[PDB]
Amino acid sequence: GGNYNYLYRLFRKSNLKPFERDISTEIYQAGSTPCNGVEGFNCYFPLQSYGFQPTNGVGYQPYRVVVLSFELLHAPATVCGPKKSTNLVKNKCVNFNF
Amino acid sequence: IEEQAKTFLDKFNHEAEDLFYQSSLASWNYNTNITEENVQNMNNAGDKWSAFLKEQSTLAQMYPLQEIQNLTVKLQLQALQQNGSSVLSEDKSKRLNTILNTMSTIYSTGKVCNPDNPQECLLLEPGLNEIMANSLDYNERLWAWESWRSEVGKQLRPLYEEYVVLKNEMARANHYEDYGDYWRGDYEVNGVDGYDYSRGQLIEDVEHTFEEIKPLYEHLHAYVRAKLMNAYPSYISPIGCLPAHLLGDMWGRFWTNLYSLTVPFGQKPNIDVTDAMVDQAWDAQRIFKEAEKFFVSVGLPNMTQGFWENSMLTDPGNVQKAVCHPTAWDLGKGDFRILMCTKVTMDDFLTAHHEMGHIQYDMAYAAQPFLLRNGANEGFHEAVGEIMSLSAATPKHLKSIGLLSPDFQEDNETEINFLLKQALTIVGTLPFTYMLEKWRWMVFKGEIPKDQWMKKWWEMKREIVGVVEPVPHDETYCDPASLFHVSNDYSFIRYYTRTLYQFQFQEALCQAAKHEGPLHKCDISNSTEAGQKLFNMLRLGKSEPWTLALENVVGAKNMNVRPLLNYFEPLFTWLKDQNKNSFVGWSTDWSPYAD
Ligand SMILES: *[C@@H]1O[C@H](CO)[C@@H](O[C@@H]2O[C@H](CO)[C@@H](O)[C@H](O)[C@H]2NC(C)=O)[C@H](O)[C@H]1NC(C)=O
Ligand SMILES: *[C@@H]1O[C@H](CO)[C@@H](O[C@@H]2O[C@H](CO)[C@@H](O)[C@H](O)[C@H]2NC(C)=O)[C@H](O)[C@H]1NC(C)=O
Ligand SMILES: *[C@@H]1O[C@H](CO)[C@@H](O[C@@H]2O[C@H](CO)[C@@H](O)[C@H](O)[C@H]2NC(C)=O)[C@H](O)[C@H]1NC(C)=O
Ligand SMILES: *[C@@H]1O[C@H](CO)[C@@H](O[C@@H]2O[C@H](CO)[C@@H](O)[C@H](O)[C@H]2NC(C)=O)[C@H](O)[C@H]1NC(C)=O
Ligand SMILES: *[C@@H]1O[C@H](CO)[C@@H](O[C@@H]2O[C@H](CO)[C@@H](O)[C@H](O)[C@H]2NC(C)=O)[C@H](O)[C@H]1NC(C)=O
Ligand SMILES: *[C@@H]1O[C@H](CO)[C@@H](O)[C@H](O)[C@H]1NC(C)=O
């Protein structure tokens, strides 16, 4: 029947700055005529909804996305990979790192 | 301003794709599982699509059309701004729909009763089509031909006269001169630097291409006439026209039921691989999987993998009421389904290749906007489907796909049997199609007044087609309206141009696949360069003029009849030797009653 809860914005005045976010819901104004908060020609609601349905060809089915962004300000340190410790020997001239 | 029209169409392109989807998804559930709780499920969901489109149509006239520069956004705007009906008065608009419903139910429910038994009565499709396709009795074919026209066609005569007046009013309010000029608006092309095409230019290109088929059609008409005199002696003149009730069906549209009387060498079996399919235990799925391997052989994509679950390749395991008719569906959102009820036969092995060709055409232009997702004209869509069927019916393809003894010998006697069966369907329908649209074009513009409709109809049968009526018909009959496409408001010139595009595509692809022999032995398997020649047209849609689409495959800007004649030159050479003692041509003075 269509999952109409997943929307996207399809009209904006100007492209976003990187990592900028815009949740407003003002009536878009395409033409020169002012809109006064009501719909009509050249006065469009700015949000559309994917109507997802299970019988959609691939490329039409929902994909979930996660974007990891590593940043490095100027602190002293922070999270990182998980080092690995081998086995410690004994009674042998060895090259060690503790 | 033009940038407001672009923002108009993108709201249209995302409300339409969803509303067209569920209006076509509900039409799938009715077609594959019939209840009445599905017919009411598709009539309200069908009307939400139609009510939405007239709301956006009346919004489209706020933008002018000549203040636009981009050709693509102009093409989308003109296809949506089209008024069509609704230009009439609101009491004339309901009179036109009453006529179209009355003419459609006369054709489907009209009955003919026997004069020896008035309690037995036949409909057209069960019983009257079987007499015209199977009988060899002269008196029974003459009864079924005349009684369909005198009992059903006489009811359509006062309805078709009122239909011409109301359709010419609707066409002249949309700035055409008549309704025939409205039908020729599909082939019109406006201002794309050298690729233009006028709506009156279609009339000369049909008549210029037709006078090069008349040498080939005259030798086919003379050979069939000489073979019909053995089947009906004392009924056919050796220098005259053919009687209209001895042609294989009700209207003489196809001559394909005359093959058992006109076969050149009846002691050679025409090749039929149906027994080799049931000897290797081929299921329902093998016929499509070998069809998918044909298309991936030429360099075309696989099926979409939603194609295999959602489709219904047979009638179900339930005794399930579901219109069983081969077709290809394009519901939207990249969801392609094929609906057919396939049996293990070489017939449905071939129409599997035909119906997959509609899918591969549909998968290619799916990146265009919504209003340009059709064929480039009305004739391209069926023509791409039938060059897939010609390449799969060759014995060269059948012996490499595993279905023919590697020790098979094709002789020159079986190629004549195959080519003559093709010419009874291809060449035999071309003067019928040309004559019928020429008659309907002259009726709409008024060159034929209504006191000469049936006089000019039968003069054009004797002169163009070479077919004479067995009983004289005055102006109380309407013999064109007894055909389906005339009484159900359909255009008929799409069957003429599709036949010419089909051999232009096939000859252009076989020069790219490096063929060496005759054109009728060709196969485009294992190539990649031919598929790249085909794919460059398939992805255009309606975004380009159709004359620009033809040069991407053929190399010309117009339809041409010389590739059609090159297909039939082995038959045309053999036909001119069988008509050394015959008379080629016909007389328009002889009649089967005029002695
Ligand atoms: C034809 O399809 C309809 C709906 O798709 C089927 O009707 C009902 O479908 C619902 C599912 O929403 C089931 O819960 C009901 O049991 C179905 N009705 C009945 C009477 O079974 C319908 O069953 C389908 N036709 C056939 C012959 O199965
Ligand atoms: C108007 O025409 C221009 C070219 O005549 C189209 O521009 C192309 O647009 C697509 C995506 O919109 C780009 O990927 C191409 O690179 C553009 N081509 C050029 C040469 O810049 C434009 O799409 C047309 N307008 C619409 C609404 O389709
Ligand atoms: C479509 O039909 C209308 C008549 O219903 C034609 O006249 C238009 O009338 C409307 C008002 O109902 C005006 O807004 C339009 O300006 C009129 N036509 C235009 C745009 O000049 C109209 O001409 C028809 N449109 C077509 C496709 O020719
Ligand atoms: C099929 O090919 C054979 C072999 O050439 C043809 O037989 C020849 O026919 C001509 C004309 O009748 C004769 O002059 C030759 O002598 C025949 N050849 C032999 C070896 O006898 C045959 O006519 C061809 N059939 C068709 C339908 O084209
Ligand atoms: C055309 O394509 C078919 C399908 O790939 C080729 O058929 C193969 O032929 C070889 C030897 O003739 C066999 O060993 C393979 O088993 C066949 N494959 C299949 C899937 O049946 C065929 O050879 C190709 N034609 C040419 C000239 O390369
Ligand atoms: C098409 O599908 C077959 C298996 O079904 C696969 O082997 C082949 O690689 C596919 N074609 C392409 C171009 O990936």
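Residue numbering for chain A follows Swiss-Prot, covering 446-543 in order.
This entry, so its header tells us, was determined using electron microscopy, 3.0 Å.
Cβ coordinates are placed from backbone N, Cα and C, and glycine is handled just like the others.
When secondary structure is read from DSSP and collapsed to three states, A:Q493 (mutagenesis position) falls in the strand class. Long-range Cβ contacts of A:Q493 (mutagenesis position) within its own chain (separation 6+, distance under 8 Å): A:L452, A:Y453, A:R454, A:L455. Quoting Swiss-Prot on the mutagenesis of A:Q493 to N: Reduced host ACE2-binding affinity in vitro.
What Swiss-Prot notes for the published mutagenesis of A:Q493 to Y is this: Reduced host ACE2-binding affinity in vitro.
Under its natural variant entries, Swiss-Prot includes A:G496 to S with the note: In strain: Omicron/BA.1.
Swiss-Prot lists A:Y505 to H among its natural variants, and the accompanying note reads: In strain: Omicron/BA.1, Omicron/BA.2, Omicron/BA.2.12.1, Omicron/BA.2.75, Omicron/BA.4, Omicron/BA.5, Omicron/BQ.1.1, Omicron/XBB.1.5, Omicron/EG.5.1. A:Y505 (variant position): 17 other CB atoms within 10 A of its CB, across all protein chains.
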Calculate the distance in Å between the alpha carbons (Cα) of A:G496 (variant position) and A:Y505 (variant position), and round it to a whole number.
10
Three-state secondary structure, A:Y505 (variant position) (per DSSP)
coil
Is it possible to get the count of other C-beta atoms within 10 angstroms of the C-beta of A:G496 (variant position)?
19
